[PDB]
Amino acid sequence: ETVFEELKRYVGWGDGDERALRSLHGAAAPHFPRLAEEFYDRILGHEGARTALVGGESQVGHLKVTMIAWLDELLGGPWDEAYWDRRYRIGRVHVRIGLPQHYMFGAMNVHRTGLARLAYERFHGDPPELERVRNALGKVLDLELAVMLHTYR
Ligand code: HEM
């Protein structure tokens, strides 16, 4: 059993969560640019986080596209060994530039609430799909935060 497979076991990951995320994917995807911008605005609004923004104009576009791509993979999958390998590398990037890990809590909270809103917008008229999507979002984001934080060892 791989470490990432173990983590999946711990949160109760299954095919149902992968179906649910893919179901939200097509509906949320058009919103990704706005979600990335909102996320980046939260960074700009936080004195400490914004000290990472030393790369000038090019960095602004890079933060946007990276987060769009991240959200795309988040919801589209697959959530296999290659996926979690890449998430581990993403984590390490933040560790190597010196971002304190406590920022990641706040940052995952942004996505939690933002993706929860999109799920409601698409699925309010289909209560079982809404509930299931929400539980899938909780699981995937718990995995994501667990992996990111693990890179700080
Ligand atoms: C849920 C939280 C976060 C996710 C999913 C995330 C995602 C990513 C991804 C996908 C990359 C590109 C990694 C690569 O090179 O392969 C990245 C790079 C980066 N992230 Fe984050 N990030 C998060 C939080 C933060 C926070 C809070 C900051 C605060 C400033 C930050 C600043 C950066 C910086 C500075 C880079 C390097 C690239 C650049 O500056 O253009 N990230 N992040």
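The numbers used for chain A are those of Swiss-Prot, and the residues that appear cover 6-158, in sequence.
Determined via X-ray crystallography, 1.8 Å.
Here the Cβ of each residue, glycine as well, is placed from N, Cα and C on the backbone.
As recorded in Swiss-Prot, the features of this protein are as follows:
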{"type": "MUTAGEN", "residues": "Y45 to L", "note": "80-fold increase in O(2) dissociation rate constant. No effect on O(2) association rate constant"}
{"type": "MUTAGEN", "residues": "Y45 to F", "note": "3.5-fold increase in O(2) dissociation rate constant. No effect on O(2) association rate constant"}
{"type": "MUTAGEN", "residues": "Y45 to W", "note": "34-fold increase in O(2) dissociation rate constant. No effect on O(2) association rate constant"}
{"type": "BINDING", "residues": "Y45", "note": "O2 binding site"}
{"type": "MUTAGEN", "residues": "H99 to A", "note": "Loss of heme-binding ability. 4-fold decrease in autophosphorylation reaction rate and 2-fold decrease in affinity for ATP"}
{"type": "BINDING", "residues": "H99", "note": "heme binding site"}
Mutagenesis positions (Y45, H99), the one with most neighbouring Cβ atoms at 10 Å: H99
Between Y45 (mutagenesis position) and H99 (mutagenesis position), the C-alpha gap once rounded to whole angstrom: 15
